[PDB]
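Right, one structure below, let's go through it.
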Amino acid sequence: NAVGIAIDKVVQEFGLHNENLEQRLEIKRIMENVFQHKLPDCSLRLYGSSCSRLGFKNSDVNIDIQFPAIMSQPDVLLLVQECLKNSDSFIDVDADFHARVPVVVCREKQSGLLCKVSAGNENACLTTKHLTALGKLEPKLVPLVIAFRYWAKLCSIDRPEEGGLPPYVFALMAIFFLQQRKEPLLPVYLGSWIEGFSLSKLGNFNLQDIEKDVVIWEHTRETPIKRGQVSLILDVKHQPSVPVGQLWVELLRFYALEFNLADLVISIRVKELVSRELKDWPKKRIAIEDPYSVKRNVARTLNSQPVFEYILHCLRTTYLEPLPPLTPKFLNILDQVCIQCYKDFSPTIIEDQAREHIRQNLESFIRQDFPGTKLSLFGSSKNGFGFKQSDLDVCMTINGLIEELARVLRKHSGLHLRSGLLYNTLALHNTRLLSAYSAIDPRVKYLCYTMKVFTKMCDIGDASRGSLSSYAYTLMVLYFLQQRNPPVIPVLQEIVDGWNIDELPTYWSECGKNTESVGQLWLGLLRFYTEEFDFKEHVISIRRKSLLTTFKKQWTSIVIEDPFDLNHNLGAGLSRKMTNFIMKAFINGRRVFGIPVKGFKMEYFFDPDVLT
């Protein structure tokens, strides 16, 4: 009772009392009239630590929105974002949709509390009911959670951004502790009592919802399958009224000396200990399971090791500068150098006929063993952007329709000594797209050749290195050419495999608008990609001229997109180290090409040592 009184004082100091309960309800009341004008059919379901009243007094307001099946979740939050920004009652509106749960962050003007406006998060909403139901039935639970959470805040363990445990995980720890007690105060919703139960198929069972102080679970629209119900409270009429202080102290003991937090899983659904082997999870760090969410893993939130030992430690104790202005003559020098980069590296007719001869030889040789084959070159060779000593990409195809193919090539003596250099349809299609984009204007080919030489001199463009491929840069340069304020060329898609020049001026209204020199565009590309364009909130894509944020495709982690290959991401294997090197190279290019110098071209501007 001595310690049991101490926690109650903690509850008074940092608990959420009634006056805060209604004050937060008026938050929902004011939200109601904001979303009503544009989304009359939508409704709000209050959730989080507010209804469960397990959080602190100054806890954030967690509010969820429910919409019919016709509307899509991204469409609702986009509309909700507009409804909150144009409201004078709210400030500091932010759109952090790239988190695990897309929510809209805003601060109440009167109270100053942070409101987390989630959408379509039924898992969290139903979780609050379970937490809320237990709190009322178990008056000793609320003091335990508030005191338990308060101690973590002192140690800096409750911060999600820092890597600390999210606040909702702390509620599960307190609930599970009471269940594990040999004199349980709470019942288990899942157990061996159920007919045909077994730990092997524990994942099939799921708690649908709670109604009338009774949990409902289903095993695998109403269907005729095994179903049952379990009460939320053990029906004991003469259990000792032990002080709440003992539970708080015993909680520290169980998780510090008795319960193994490194090789066991916490689950409030069953009494038997669940090991990491059953769920096939690491034993490196703590693992916790949410009742309604049977796939919830706390390892995702807690990846760092020192923090994991820190959790066990604290519990034991309680027991781009501006650049100079450009000059006309230096702009002319930039134009000259770009044109020179086009004219030196462009394959000649003898090289194209040599490629055609190579294609014919390969076609015949493969026809010897695989008659009816049809080969077609692709890549830099025929995309309208030539390049010497470049890889020759070819697409195998058989009319009328890797290990075996390789064995055949070993037979031919020449494999290419002379030159020294399956069903890839999308590659051919984007090759034609790139050729069409190149034929529109000589500046496009000039800047693309300049980009190719720039990436070749900076030791980037290699797939094995993990950096972006040359095709990605070819798309990116077109993205810059299309994104600048004066359009130079349009997106050809707006004007197969589940994926969708003379007369262009007639249809395109802004044809010929840009009159800037080629060197000016080359420097503008660097400026745009180093100072203006943000890679963390936009996606490089030439499918349409409108913006494309990363949240829609959920590519939360440079991002470039294929014109026809939407779901495929070229920067999937892009490691942050390579991104740092890429941006360093681009900054160096801006430095060299943005500082005019009088008196002295290829050997100087594109110097590998200086640029790296």
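First residue shown is number 1, and so on along the chain.
So this one's electron microscopy, 4.0 Å, going by the header.
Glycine is no exception: its Cβ is also placed from the backbone N, Cα and C atoms.
If you check Swiss-Prot, you get these features:
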type	residues	note
DOMAIN	244-293	domain 'PAP-associated 1'
BINDING	380-383, 390-393, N430, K452, 470-474, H568	UTP binding site
BINDING	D391, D393	Mg(2+) binding site
MUTAGEN	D393 to A (Swiss-Prot position 1060)	Abolishes inhibition of LIRE1 retrotransposition
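The secondary structure of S390 (UTP binding site), as reduced to three states from DSSP, is coil rather than helix or strand. Its own atom aside, the Cβ of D393 (mutagenesis position) has 18 Cβ atoms within 10 angstroms in the protein chains shown. Of all the binding-site residues in the list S380, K382, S470, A472, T474, the shortest Cα-Cα distance to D391 (Mg(2+) binding site) is found for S380. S470 (UTP binding site) sits 13 Å from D393 (mutagenesis position), taking the C-alpha atoms as the reference points.
Using Cα positions, the member of the binding-site residues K382, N430, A472, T474 nearest to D393 (mutagenesis position) is identified as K382. Each end of the 15-residue unmodelled stretch has a Cα atom, at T220 and at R221, and these lie 13 Å apart.
Each end of the 2-residue unmodelled stretch has a Cα atom, at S557 and at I558, and these lie 8 Å apart. On its own chain, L392 (UTP binding site) has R355, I358, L377, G379, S381, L421 as residues at least 6 apart in sequence with a Cβ closer than 8 Å to its own Cβ. Less than 8 angstroms from the CB of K382 (UTP binding site) sit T431, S435, each of them six or more residues away in the same chain.
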